[PDB]
Structure formats: structure tokens, C-alpha cells
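S.K.: One structure follows; several queries about it will come next.
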Amino acid sequence: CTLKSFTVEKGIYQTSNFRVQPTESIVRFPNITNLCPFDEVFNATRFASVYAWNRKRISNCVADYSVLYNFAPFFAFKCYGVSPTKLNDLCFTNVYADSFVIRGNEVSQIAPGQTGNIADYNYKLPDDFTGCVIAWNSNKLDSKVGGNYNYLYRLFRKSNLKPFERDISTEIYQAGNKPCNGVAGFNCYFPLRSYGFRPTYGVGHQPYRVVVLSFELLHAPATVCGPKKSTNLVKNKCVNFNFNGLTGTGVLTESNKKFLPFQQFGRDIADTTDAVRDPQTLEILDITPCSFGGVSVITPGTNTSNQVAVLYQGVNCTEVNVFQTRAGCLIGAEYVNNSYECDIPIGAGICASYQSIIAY
Amino acid sequence: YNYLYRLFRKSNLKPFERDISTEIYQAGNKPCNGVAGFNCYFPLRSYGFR
Amino acid sequence: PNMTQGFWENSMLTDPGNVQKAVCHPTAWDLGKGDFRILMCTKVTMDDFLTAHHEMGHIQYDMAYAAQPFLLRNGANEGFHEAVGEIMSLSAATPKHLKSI
Amino acid sequence: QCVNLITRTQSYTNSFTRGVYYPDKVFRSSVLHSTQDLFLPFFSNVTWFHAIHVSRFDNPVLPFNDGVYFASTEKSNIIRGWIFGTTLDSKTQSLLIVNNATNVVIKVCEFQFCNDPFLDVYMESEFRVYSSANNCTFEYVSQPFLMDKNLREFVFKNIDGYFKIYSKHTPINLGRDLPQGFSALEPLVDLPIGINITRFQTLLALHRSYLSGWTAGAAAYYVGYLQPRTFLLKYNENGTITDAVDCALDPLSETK
Ligand SMILES: *[C@@H]1O[C@H](CO)[C@@H](O[C@@H]2O[C@H](CO)[C@@H](O)[C@H](O)[C@H]2NC(C)=O)[C@H](O)[C@H]1NC(C)=O
Ligand SMILES: *[C@@H]1O[C@H](CO)[C@@H](O)[C@H](O)[C@H]1NC(C)=O
Ligand SMILES: *[C@@H]1O[C@H](CO)[C@@H](O)[C@H](O)[C@H]1NC(C)=O
Ligand SMILES: *[C@@H]1O[C@H](CO)[C@@H](O)[C@H](O)[C@H]1NC(C)=O
Ligand SMILES: *[C@@H]1O[C@H](CO)[C@@H](O)[C@H](O)[C@H]1NC(C)=O
Ligand SMILES: *[C@@H]1O[C@H](CO)[C@@H](O)[C@H](O)[C@H]1NC(C)=O
Ligand SMILES: *[C@@H]1O[C@H](CO)[C@@H](O)[C@H](O)[C@H]1NC(C)=O
Ligand SMILES: *[C@@H]1O[C@H](CO)[C@@H](O)[C@H](O)[C@H]1NC(C)=O
């Protein structure tokens, strides 16, 4: 096939390339530490009113979306602009967590394009909102038999709220023509009304805690990236290695090289990687690429015989009538201690001939 | 709402391949067992054309 | 639509005892804020079964107009509220319904 | 509480072969590696500043250019950090690095910095460093890099969103403050800041008198400026940079 002929003259012909196929994939990504504080936001003992909704910025951590999935009470986990399945891989620059408490009937209002008291006067999302909304029942934490009068909402406002805007003003709403002068009464109402939560209310009126996660990308490098799985480490085999975003394929043998504490990789004279430090355990490994060889076929003429021998150039015999030569591993020829003239050259003083195929 | 798209699928399609299977997708660790619910959504959703 | 969970939790469908005294008149209560209860000292009779259907018809009528404003949460006139319970009392008393259940 | 207390004089000295740092985190052993980066040129003009407080505003804000080489022979308690930014007021973001006896706090906020900022000990207060700090977007607390005759060298760079700090502590036998020989600066921290930095200022510590409200003090430090230069670094058997040639200094080094 290589010579494009049906008759092969006597000699050695380089026909293919032997390779050691990768067996496993080892993705030793950076050690998972300093997870994003979702326990502080979701599991807080005290939430905020919807008029003074709490906003927490999230940056420089690993965003873990598995804790959220684990929690069973969630009534809505509706996501907008990104899929829930690909939350852990696609990553963003800043994450805003907005926390508040509303009544169940208004949970549908926390979405782009919706109208109501909460959307117009308390919390507005833009029409191009990229993020998720999470809501869950909070009867055991926010309902009191006497009535919980610590949750408030804005019922009256002159104009609608802009997206991601808060209003903590306590000015009396002037609905008529006469000035209010700071005193309530007729045509002058206090805008903030209390959410008097009680445990015996209907499902549309029980307290629901809502956390809105808004993801934004800016010109800055994105640093809230979800943790990448770090599989176990396998040594002494040809494994596809992914160490801290540096990819390749090679054996990882033990190393005698003493790295300085600030160094992570290692390079050859010719600027090719020869070493690496594992980011889970501070140890040094000698990256050595998997064995490759020039498969050469040693044959006499097809007029004489169809027997062949295979020389793997540069490959030790343990990594592939098997004889080890300095040229490589020769399979299919029998070493003879007799010396003859060279018929088919193998290399390093070794020659092959047909008498079976012998190497000498 | 007559036009629907496949929001969720396990794997990407091949060129010139059509998928009309209305089977449920498992978006989480928990199996869905063919019934909709929490974190179990229908793959085909309709466009709101107005 | 079926009954709420708070209806099953908060209604007292049995006479509590001698130590606690309660009014034995069958009454359907719409407490507001999605809270619906039935005050009924049920006895094991057909009459209490029909009365339970009547009061649950009252509760369903109260349940349906929960989306309305508070001052409009009533019957359109005074006859409708009792009429929608009496039709349930009519339907439940038929021999076909008793053979069904 | 911004008060003008520090006066500053300046002289000019030679850099010799100081200022070399590790340009990456790659181990190289027994090789000669040529890299083009922001380096302090060999035998360059370095300004020696003496800042004296005795018990008017004479401590101006220095430019940052493409990065700053800082050196000091003083003890770890006198110089306590630095200030980085452009306008050094509330309209732009700024970076404040403050060291104390236990840790270092690196913090990026909208500081309204004082004209003559200094950390005063009494506990330590930053009310003489800035008057307000709003819209704060970054905070990083870690182990300090001013610890304990000992020459302390730092390299600050602001490259493509990241503020890189390189440091080294070298025991210098009593003599000339800027010694001969090589001492490469190890990479200390890479901070994902992403702000514009054109000016910088050194923070000093002043002690209350308890008897001319602050005790008189002096601080000497060397400032040089990095330039885009090609260097040839020698990596020995153990991976340490023990020598370098500045490719554009003289024809002999260019041949090397
Ligand atoms: C050195 O600086 C650190 C960093 O600010 C100080 O430690 C903080 O002290 C405050 C007290 O107001 C605590 O609220 C913080 O939790 C501490 N932070 C850390 C990381 O420990 C420390 O007190 C300073 N030491 C001196 C002597 O001034
Ligand atoms: C909240 O507390 C529960 C307690 O079991 C825990 O499992 C969970 O991880 C915590 N955090 C969140 C975000 O739910
Ligand atoms: C890396 O992960 C291991 C997991 O056991 C943990 O013990 C270790 O503290 C982490 N950090 C370092 C620097 O090794
Ligand atoms: C009412 O019916 C719905 C489904 O139709 C069911 O999910 C719910 O549990 C039922 N409620 C009660 C109290 O049986
Ligand atoms: C350093 O700069 C000053 C003025 O900026 C100049 O007078 C002096 O000669 C310079 N020194 C050297 C060695 O170039
Ligand atoms: C900075 O702060 C001022 C008031 O403190 C505020 O008006 C402005 O919007 C803030 N800007 C940012 C980017 O946070
Ligand atoms: C950084 O600030 C300087 C001085 O204020 C200005 O000239 C320069 O354009 C700024 N750089 C950017 C990228 O905005
Ligand atoms: C390098 O490391 C070896 C082994 O720790 C040590 O003996 C030697 O002194 C070090 N330095 C040099 C320049 O070889």
C-alpha cells in the first residue's frame, strides 16, 4: 500500500508510525477552595423586605450550583437567559444575589415582562435579564401567630421602578392636588405596608423567600467560575493530562527535580514542557510523552517469500521472535550468533537476511 | 404557539438529523422517571410570537 | 379545585369533648387571606353528610372569588351563596351518587 | 483629618544589576532564557528619596509609568505600604496596600485619599490616609511581605487587568545599600484588579508623641522605573536566576 505496487523488492521499508494510545484522562484542575458564600444568602436567619431588597455582590470565588439543587423546598428554580444544566461550566464576571420576602401570589411577578405591585414598585427585572430566580416557602421562619409585622412592601409610588433599582423613601404618597405636608389622612397614604404573615394563611399568602441571581460580564476577566471536577491521579501510564488548563498527553513519572515554591510548570532547553507540579498535592512529576516509533517492514522479494519482520524504531520491546536492538524492537526475526554480509540493513551493526528471516 | 423548539437534549444532533421524540429530559442528578416536576422540564417549548 | 392543606389542618370536623365547649351549628368560615374553615360537629348520619356538602359548597363559593377585591368577596345577591350549596345537597342526595360512592 | 507632615528630598544613584524578577512561574534548569518584559535597566538612574517628619506639603505623588521598582534598607515597621491609582480621589477606583505586624491588607475601593497620606499608630488608623472609601470592589488579606541590614526589593506591574507584585528580601552586609551581584525577585501575588493606574505614593508610619503631635522620623527608599527591555537570564541547576545580561545596555551584552 505504501509503495503503490503489488511486487515489493528486497529491503526495509518505513511504512507506518506506532503510537501508544492514551488510556485514561486525568483532569487535575486547581484545588477547590473558597467556595462562594451561598450559605450566607440562602440560609440567612433574617431576610430583607422587598422594598429594601438586599443585594450582595459575588466575585473571586468558585460558584457552586449543586448546593442549590440539593435543597428540596424550592417552589421555583426558573432560569432566564442561561440553561440550568450548563450553570456549572459557563462562567461570568460578577454575580449579584438579591434577597427578599414576598407573598406566594406575587412570585409570578418576579420575571421579565411582568406587572404588579412588586414588579412596578418594589423590584423590577429588565427585559434582557440573564440569571435565575429561586423561591421557597418560609412558614417556619417568617410566620408568627400574633403576626409578623417586620416585612414591608411598597404599595404606592409616583412612577414605575427602573430595573435593579431600590426605593427606601418613606415619603407620604400624594395622590391628589393638596400637599400632604408629611401627615397622613385623606388622599395622603403611607406607601410602605406590612406583610402580616401568619401560619394559617392560604398558599397564595404564605411567606416566600426569593433570591434572584443576576450574572453580568464586563471587560474585566471573569472570575466567578464554577469548580471543575478534579479526578484522581494516575501515574506511570500514557494518560491525557489537563493540569490547571495546560493540556497534553503523556506519562507522569516521579521527579527528582526540586521546584521552587512559586513555580508551577517546567520546560526543556528547547521550550517543551518536561515537568509539572500537581495542584492538589504539592509534588513534582516528570511529564514524558508516550512512546512513538517508525514502523519499518523488513521483507525479501515477493518473488521469493511473503514472510516479513517489523522494526519499531526507537521503541523498547516491553512497550509494544522478539529481539531488542539499538535501532529498536525487531519482531519476526530470529537472532543468530553467526556473522554474514549485510543483506537488509537494520542499523547499529544489525542486518537482516532470508535463509525464515534472521537478524545478525 | 404552533412553532416549538427543543430547549433540552442529552447530546447535540448530527447534520441533517431530525428529532421529534417527545421524551422527558433529566436536568439534574435525580431521575425524573417520565413524570414532570421539580427540575424536570419538557424539552419542547413554544415561541411566543406576537 | 380540591381543598387546601390549611383547610384540613385547621378545621375541626369532630366534637372536641366535654372539657371544651363549642357551638354545634354548622357554619362555613371565610377568615380571609386564603383561609377557609368549616365549624361542624359531625355525626355519622346521611343528614350530616348532606350538610357537609352544603358547607363545602359554601367554602368553594368563597374560594372561587379570592382573586376579587375584599369588598366584592360575596355573592352577587343573598340567594346565590346558599343556592350553590343547596345544589350540592341536591346532587349528593340522589340514589345514583349513593350507589357511586 | 488630612494633615501635611512629611517633607521629601531626592538624590540620584545607580541601579547596578538590581531589579530582576522571575518573568513567569515556569521552572527552567541550567539554561539561558531570553525574555522581553518590563524590566529595570542595568546601571539606570534610580531616585533615592529621603522622607523626614520633624516635630507645608513637600511629599508629591510619584508617577507609576509601566511599573515601579521599590527598594528600602529600613526596618519593616517604618514603610507600611503603598497607594495606587490615577486621580487618587472618589471619582476613580484606587488600590491601598497596608501592612502591619500580623498581616497585609490589599484593598481596591473609591478612596478619597489625603494629599500627604500616612498610617498613624496609637492600634493603627487609616483616617490620615483617606477621608472616605465608597463603592469598594476588592479586598484581599494575606500574610505580610514586610518582615525582618536587610534590603527589601519590590516590583509592581499593572498588566492587562492584573496587578502583579514581586518581592525579595536580601541580607546585605553593612555597607553600600544597593549591593553588587544578583538577587532575583520572586513572584509574590497576582491580583485580578482591572483598574487604571498612572500614579503612586509610598505610605509611612508615624507614632504619636504622648507629650508636634507625632514623633520625628526619617525613611530612605529607592524608586526606579521599569521599561520594555529584553533580558537574558541564566537559570542554574536548581532553577534560580543567578545572572542576567541586559540586551540593549552595551555592545558586549548585545553580543551575549
Ligand atoms: C493588623 O491588620 C489586621 C487586618 O485589618 C487587623 O485584624 C482585624 O482586626 C479587626 C478589628 O477591628 C477585626 O474586625 C478583623 O476581623 C481582623 N482581621 C483579621 C484578618 O484578623 C489587626 O487587628 C491589625 N493589627 C494591629 C496591631 O493593628
Ligand atoms: C443550608 O442548610 C442545609 C441544612 O441541611 C444545608 O444542607 C445546605 O447546604 C445549606 N445551604 C444552602 C445554600 O441551602
Ligand atoms: C488541596 O485539597 C486537599 C484535599 O484533601 C486538602 O487537604 C488541601 O488542604 C488542599 N490544599 C493544598 C494547598 O494542598
Ligand atoms: C389537590 O390536587 C392536586 C393535584 O390536582 C394535588 O397536587 C394536591 O396534593 C391536592 N391537595 C390535597 C389536599 O389533596
Ligand atoms: C540622573 O538624573 C539627574 C536629573 O534627573 C541627572 O542630573 C543625573 O546626571 C542622572 N544620573 C545619571 C547617572 O545619569
Ligand atoms: C459610587 O458611589 C456613589 C455614591 O456613593 C453612587 O452614586 C454611584 O452610583 C457609585 N458608583 C458605582 C459604580 O458603584
Ligand atoms: C488612565 O488614566 C490616564 C490619566 O487619567 C489617562 O490619560 C488614560 O487614558 C487612562 N487609561 C484608560 C485606558 O482609560
Ligand atoms: C542546588 O541543590 C543541591 C542539592 O540540594 C545543593 O547541594 C547545591 O548547593 C545547590 N546549589 C547549586 C548552585 O548547585
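Numbers here mean position along the shown chain, with the first residue as 1.
Going by what the header records, the deposited coordinates were determined by electron microscopy, 2.5 Å.
Just so it is clear, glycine is given a Cβ too, placed from its N, Cα and C backbone atoms.
So Swiss-Prot lists the following for this protein:
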type	residues	note
VARIANT	A:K144 to T (Swiss-Prot position 444)	In strain: Omicron/BQ.1.1
MUTAGEN	A:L152 to R (Swiss-Prot position 452)	Increased resistance to neutralizing antibodies. Decreases HLA binding to NF9 epitope. Increased binding affinity to human ACE2
VARIANT	A:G196 to S (Swiss-Prot position 496)	In strain: Omicron/BA.1
VARIANT	A:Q313 to H (Swiss-Prot position 613)	In strain: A23.1
MUTAGEN	A:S353 to A (Swiss-Prot position 673)	No effect on O-glycosylation by host GALNT1
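Give me the local environment of each listed feature.
M.R.: Taking Cβ-Cβ distances under 8 Å and a sequence gap of 6 or more within the same chain, the neighbours of A:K144 (variant position) are A:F197, A:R198, A:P199.
Following the DSSP three-state reduction, the secondary structure of A:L152 (mutagenesis position) is strand.
Neighbour density for A:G196 (variant position): within 10 A of its CB lie 16 other CB atoms from the protein chains shown.
A:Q313 (variant position) falls within a strand segment according to DSSP.
In the structure as shown, the Cβ atom of A:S353 (mutagenesis position) sits within 10 Å of 19 other Cβ atoms.
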S.K.: Spatial neighbours of A:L152 (mutagenesis position) among the recorded positions A:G196, A:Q313, A:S353, defined as Cα within 10 A: which are they?
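M.R.: Cα within 10 Å of A:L152 (mutagenesis position): A:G196.
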S.K.: Who sits close to A:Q313 (variant position): which same-chain residues at least 6 apart have their Cβ under 8 Å from its Cβ?
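M.R.: Same-chain residues close to A:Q313 (variant position) (Cβ under 8 Å, separated by 6 or more) are A:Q14, A:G293, A:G294, A:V295, A:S296, A:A327, A:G328.
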S.K.: In whole Å, how far is A:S353 (mutagenesis position) from A:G196 (variant position) when you measure between their Cα atoms?
M.R.: 100
S.K.: Measuring Cβ to any atom of ligand 1 with a strict under-6 Å cutoff, which of the recorded positions A:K144, A:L152, A:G196, A:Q313, A:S353 qualify?
M.R.: none
S.K.: Specify the count of other C-beta atoms within 10 Å of the C-beta of A:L152 (mutagenesis position).
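M.R.: So the number of other Cβ atoms within 10 Å of A:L152 (mutagenesis position) is 19.
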